[PDB]
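Student: After the structure tokens below, expect a handful of questions from me.
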Amino acid sequence: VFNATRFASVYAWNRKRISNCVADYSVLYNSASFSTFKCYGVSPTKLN
Amino acid sequence: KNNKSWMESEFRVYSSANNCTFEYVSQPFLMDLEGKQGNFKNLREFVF
């Protein structure tokens, strides 16, 4: 999803529902592969 | 006739589907749909 070939327009933003699987956020938040990252309401560490 | 086949030909289970919130698929296999003569050699009981 983060590296997909194309993304939808800002007005036509796609709404993707994710379920029936597991999420490994360690490789995402802690990889420092993105310029900026922030969370609202809950810290990234607690979300894991 | 010849080339007994015995495989799915037409799909009449449902006409169309628009929104899907869950999906699951098992591993490939082959089930013998060929007809048999005699008594019932198989029994399946399900609880849902």
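For chain A, we keep the numbers from Swiss-Prot: what you see runs 341-388, in order.
Placed from the backbone N, Cα and C atoms, the Cβ positions cover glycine too.
In case it helps, Swiss-Prot gives these features for our protein:
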type	residues	note
MUTAGEN	A:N343 to Q	Reduced viral infectivity
VARIANT	A:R346 to T	In strain: Omicron/BQ.1.1, Omicron/XBB.1.5, Omicron/EG.5.1
VARIANT	A:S371 to L	In strain: Omicron/BA.1
VARIANT	A:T376 to A	In strain: Omicron/BA.2, Omicron/BA.2.12.1, Omicron/BA.4, Omicron/BA.5, Omicron/BQ.1.1, Omicron/XBB.1.5, Omicron/EG.5.1
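Can you tell me where each of these features sits in the structure?
Tutor: The Cβ of A:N343 (mutagenesis position) has no same-chain neighbour under 8 Å that is 6 or more residues away in sequence.
Listed in sequence order, the same-chain residues six or more apart from A:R346 (variant position) with CB atoms under 8 A from its CB number zero; the list is none.
According to its DSSP assignment, A:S371 (variant position) is coil. Take the CB of A:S371 (variant position) and look out to 10 A: across all protein chains shown you find 8 other CB atoms.
Listed in sequence order, the residues of the same chain lying 6 or more apart from A:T376 (variant position) and placing their CB within less than 8 Å of its CB: none are present. A coil conformation is recorded for A:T376 (variant position) in the three-state DSSP classification, outside any helix or strand.
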